[PDB]
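Take a look at the structure set out below.
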Protein chains: 2
Amino acid sequence: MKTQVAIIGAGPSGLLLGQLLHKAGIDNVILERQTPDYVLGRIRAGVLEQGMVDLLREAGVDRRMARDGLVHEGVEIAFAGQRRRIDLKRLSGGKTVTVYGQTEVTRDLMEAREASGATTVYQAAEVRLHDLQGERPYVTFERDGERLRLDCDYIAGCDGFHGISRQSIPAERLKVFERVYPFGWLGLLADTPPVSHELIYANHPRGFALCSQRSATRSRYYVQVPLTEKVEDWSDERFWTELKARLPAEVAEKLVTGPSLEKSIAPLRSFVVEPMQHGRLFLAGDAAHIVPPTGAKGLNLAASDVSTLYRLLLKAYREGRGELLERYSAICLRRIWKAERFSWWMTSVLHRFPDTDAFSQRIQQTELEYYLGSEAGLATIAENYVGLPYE
Amino acid sequence: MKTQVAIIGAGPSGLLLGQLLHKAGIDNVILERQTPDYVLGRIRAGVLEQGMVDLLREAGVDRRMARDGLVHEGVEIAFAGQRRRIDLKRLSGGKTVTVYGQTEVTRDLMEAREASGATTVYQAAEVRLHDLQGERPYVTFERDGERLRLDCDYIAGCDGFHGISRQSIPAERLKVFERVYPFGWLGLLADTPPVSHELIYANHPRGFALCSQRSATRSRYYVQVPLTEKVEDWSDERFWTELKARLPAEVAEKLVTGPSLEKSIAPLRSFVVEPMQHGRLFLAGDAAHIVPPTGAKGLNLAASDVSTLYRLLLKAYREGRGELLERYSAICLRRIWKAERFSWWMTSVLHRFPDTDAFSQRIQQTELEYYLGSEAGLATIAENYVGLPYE
Ligand SMILES: Cc1cc2nc3c(=O)[nH]c(=O)nc-3n(C[C@H](O)[C@H](O)[C@H](O)COP(=O)(O)OP(=O)(O)OC[C@H]3O[C@@H](n4cnc5c(N)ncnc54)[C@H](O)[C@@H]3O)c2cc1C
Ligand SMILES: Cc1cc2nc3c(=O)[nH]c(=O)nc-3n(C[C@H](O)[C@H](O)[C@H](O)COP(=O)(O)OP(=O)(O)OC[C@H]3O[C@@H](n4cnc5c(N)ncnc54)[C@H](O)[C@@H]3O)c2cc1C
Ligand SMILES: Nc1ccc(C(=O)O)cc1
Ligand SMILES: Nc1ccc(C(=O)O)cc1
């Protein structure tokens, strides 16, 4: 077969890039290793920046989001006896964030693609990239037991952290920066009403807790746990008792608990690779960088990479300005690093770290007291949270 | 002898407290271990907050400062190829800082005290504090070979990091928080014109450098050095070559070098003790807390402790409200911790740390890029730098 842009991975990055390209007349083929419902089983993200919201509207897939997504104007941080609200809308100059599940976003894009007629090959096994530096790169995969070859101009690696794309660039060409945190997030999805109309991030002596939601009758909760814990040790009862123990007395008593629909432990990590391209291969989303969940940047960074990649490919295809594609990494890395910094800061001020001396505990508490009590401090949290502008 | 308030230490904290008290009619006696010129030989501080400036005016010793001190409206930070100015005056809401040497401040207070006739015992050896919890505490010291006893109501320990005051409080009553940095500052004082009309803080791959001044024909420079260096290894030539190597090409070429009047290495440290009092003993300045030089808070924090102590003693003496003195530590610790946080942040973003991984280097660079490029970020640096309000 033959196409213009081959896309590896049908997660939100790939589907979003694919929809944008298709709408603009640039033919693309998506290759996914798993099945549609496997992809649709991943819970993940819940908070989206306004830029991603506008990107979905531009990809023409915002009907359901516009109807079901919730617009939040503030977030709360609870620490050592108090609860503080950050009015994002006034502190950021009128910007907000939208709560709409990643499963939903993926679902909406899958429907949109399924309808357009654009090619998508699920269960594409053994994907391999070839001739990344020639004028005609190609991808080979196995459908059942037949290995097919797909010819293209460019390849977008949107295959997540464990994808084949990043592995296909000569190790010597990339420079990796990584930080692994000594803890993970145990999340729990329940069909219960959320405890607040806005999220609650809480720093507690027992560790971090987060009160989120998916809708008015569906909540998503998290608690910081050691990397040595296995989800089978955490019953529903245990989770609720623990969550309650870490929240303000008045919040815990309003909490409506219930059986879990999903429970899992996600480990925290920071990861950036430089550069994000190689020949005719460009990496996007989790294939190029990972941020700890704390700042809600992962999917949002994937969206800005995709936005940049899409717009540079548009110029190359319709305007014949293929030289602009060399600028991909420079543009993306600027936003990536700023987002990585915010995610790291949030992670360090809200979590309980092992083997922390009295001094560093005091500095962690004061960081919160200063940023949450200063007009200039609240503003730095706010603009970063709502999302820094796309360049 | 007998007095109302006995003051241990004739550094700026003690002399300032002493002058304020004297002016208000509260008799005080200062006890200094060294000689007047020993105290006057310490170079130290150069930057003063507006609050300290107003405290000096209130102590009635601001003539020379008002004439010789320099008012700075901005500071510069140079990092990885660039130089950025922080306009403190507009970003802080009209506030500024004054450059007037600590030697000068001390000199002016010594003259003021010498003139008023208030008691000061230099070369008071073997100072010991007694009955800190009774109604009548007393201090004993040796003048020559005679041990005298001084009776008082309260004792202000303004004796610096190595004073006898802090050591006199039962170890079990105090909680210490300390952080020692793996480097020191090698400073050099020269009778040369400063390289800029405003300070330049520089982060360089070889380490930190700082371009300060004392007047238009006197400069003070610093460079970060390992704790293993001895000043005898650092000749004048070597210092200048090193300083030059760490500054922007355009700044280094304007530099007017010259022989040093003073050269010394100060090690960096963070130190706070809780509480700051015990019975009739109250600690102030370096006796209670130490901050790394980077944020220029040391002397400024000593000034706010003294301001609080003075005003609570006024109420106790003239208004008979001695119960208010129990609030000393609570009031002071609030400002202390905020200042400690700022000093720690400045120290970590401007210095080169040993055994730093690629990720943390990248985060350090991005912290600068974000705070120096954001209106909200610049403001957090500015208000903290000019000084947070006295409570
Ligand atoms: C607990 C948690 C909470 C989070 N919270 C938020 C939030 O509130 N907001 C936010 O912005 N971010 C959040 N994130 C992150 C977000 O989930 C990810 O950044 C986002 O999924 C990345 O999308 P992606 O398309 O790059 O990759 P993925 O979702 O990983 O999809 C990549 C696709 O690649 C396919 N693939 C893999 N290998 C191959 C191969 N060899 N060939 C073919 N296909 C292959 C995979 O099967 C997968 O379908 C959170 C993440 C977690 C884990
Ligand atoms: C390199 C450097 C740069 C700095 N830069 C700045 C700046 O720009 N701005 C700023 O705010 N801060 C700065 N600081 C800090 C500032 O110098 C100190 O915080 C300030 O000196 C503390 O004043 P103090 O009165 O509490 O103590 P000190 O200056 O230490 O004086 C204490 C007095 O106690 C006396 N004493 C000690 N033991 C006894 C005893 N047993 N009995 C009697 N007397 C005794 C001592 O001899 C001394 O005279 C800097 C410090 C250094 C070292
Ligand atoms: N920071 C985060 C905020 C919200 C969620 C979520 O709703 O899943 C996850 C992370
Ligand atoms: N942060 C600092 C600023 C200035 C000086 C000084 O002038 O000595 C010292 C420290």
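Method reported for this entry: X-ray crystallography, 2.3 Å.
Note: Cβ is positioned from N, Cα and C throughout, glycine not excepted.
According to Swiss-Prot, the feature FAD binding site maps to B:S13, B:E32, B:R42, B:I43, B:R44, B:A45, B:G46, B:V47, B:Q102, B:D286, B:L299, B:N300, an assignment based on experimental evidence. Record note (Swiss-Prot), mutagenesis B:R33 to S: Slight decrease of affinity for p-OHB and strong decrease of affinity for NADPH. The unchanged residue is displayed. Swiss-Prot gives this note for the published mutagenesis B:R33 to K: Slight decrease of affinity for p-OHB and NADPH. In Swiss-Prot, a published mutagenesis experiment is listed as B:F161 to A, annotated Decrease of affinity for NADPH. The substrate binding site annotation in Swiss-Prot covers B:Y201, B:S212, B:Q213, B:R214, B:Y222, B:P293 and is backed by experimental evidence. Here Swiss-Prot describes B:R214 to K as a published mutagenesis experiment; the accompanying note says: Strong decrease of affinity for NADPH and 4-fold decrease of affinity for p-OHB are observed.
Features recorded in Swiss-Prot, as mapped to the structure shown.
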| residue | record | DSSP (3 states) |
| --- | --- | --- |
| B:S13 | FAD binding site | helix |
| B:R33 | mutagenesis position | coil |
| B:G46 | FAD binding site | coil |
| B:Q102 | FAD binding site | helix |
| B:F161 | mutagenesis position | coil |
| B:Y201 | substrate binding site | strand |
| B:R214 | mutagenesis position | strand |
| B:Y222 | substrate binding site | strand |
| B:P293 | substrate binding site | helix |
| B:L299 | FAD binding site | helix |
Tertiary neighbours of B:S13 (FAD binding site) (same chain, Cβ under 8 Å, six or more apart):
B:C158, B:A284, B:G285, B:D286, B:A287, B:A302, B:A303, B:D305, B:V306
Fewest C-beta neighbours within 10 angstroms among the recorded positions B:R44, B:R214 belongs to B:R44
In the chain carrying B:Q102 (FAD binding site), residues 6 or more apart in sequence that have Cβ under 8 angstroms from it
B:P12, B:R42, B:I43, B:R44, B:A45, B:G46, B:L299
Between the recorded positions B:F161, B:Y201, the one whose Cβ has the fewest other Cβ atoms within 10 Å is B:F161
Max Cα-Cα distance in Å among B:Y201, B:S212, B:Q213, B:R214, B:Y222, B:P293, the residues listed as binding substrate?
16
Among binding-site residues B:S13, B:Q102, B:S212, B:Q213, B:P293, B:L299, close to ligand 4 by Cβ (under 6 Å) are B:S212, B:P293
Using a Cβ-Cβ cut-off under 8 angstroms and a sequence gap of six or more, which residues of the chain neighbour B:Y222 (substrate binding site)?
B:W185, B:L186, B:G187, B:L188, B:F208, B:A209, B:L210, B:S212, B:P293
Among B:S13, B:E32, B:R42, B:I43, B:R44, B:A45, B:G46, B:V47, B:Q102, B:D286, B:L299, B:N300, which the record lists as binding FAD, the farthest-apart pair of C-alpha atoms sits at a distance in angstrom of 25
Around B:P293 (substrate binding site), how many other CB atoms lie within 10 A of its CB?
24
For a Cβ distance below 6 Å to any atom of ligand 2, name the recorded positions from B:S13, B:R33, B:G46, B:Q213, B:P293 that qualify, or say none.
B:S13, B:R33, B:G46, B:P293
Just how many other Cβ atoms lie inside 10 Å of the Cβ on B:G46 (FAD binding site)?
25
The recorded positions listed are B:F161, B:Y201, B:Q213, B:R214; by CA-CA distance, the one closest to B:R33 (mutagenesis position) is B:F161
Min neighbour Cβ count (10 Å) across recorded positions B:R33, B:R42 flags B:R42
Take the C-alpha atoms of B:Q213 (substrate binding site) and B:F161 (mutagenesis position) and report the distance between them in angstrom, rounded.
26
Cα distance, B:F161 (mutagenesis position) to B:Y201 (substrate binding site), nearest Å?
26
If you measure B:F161 (mutagenesis position) to B:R214 (mutagenesis position) at Cα, how many Å is it?
25
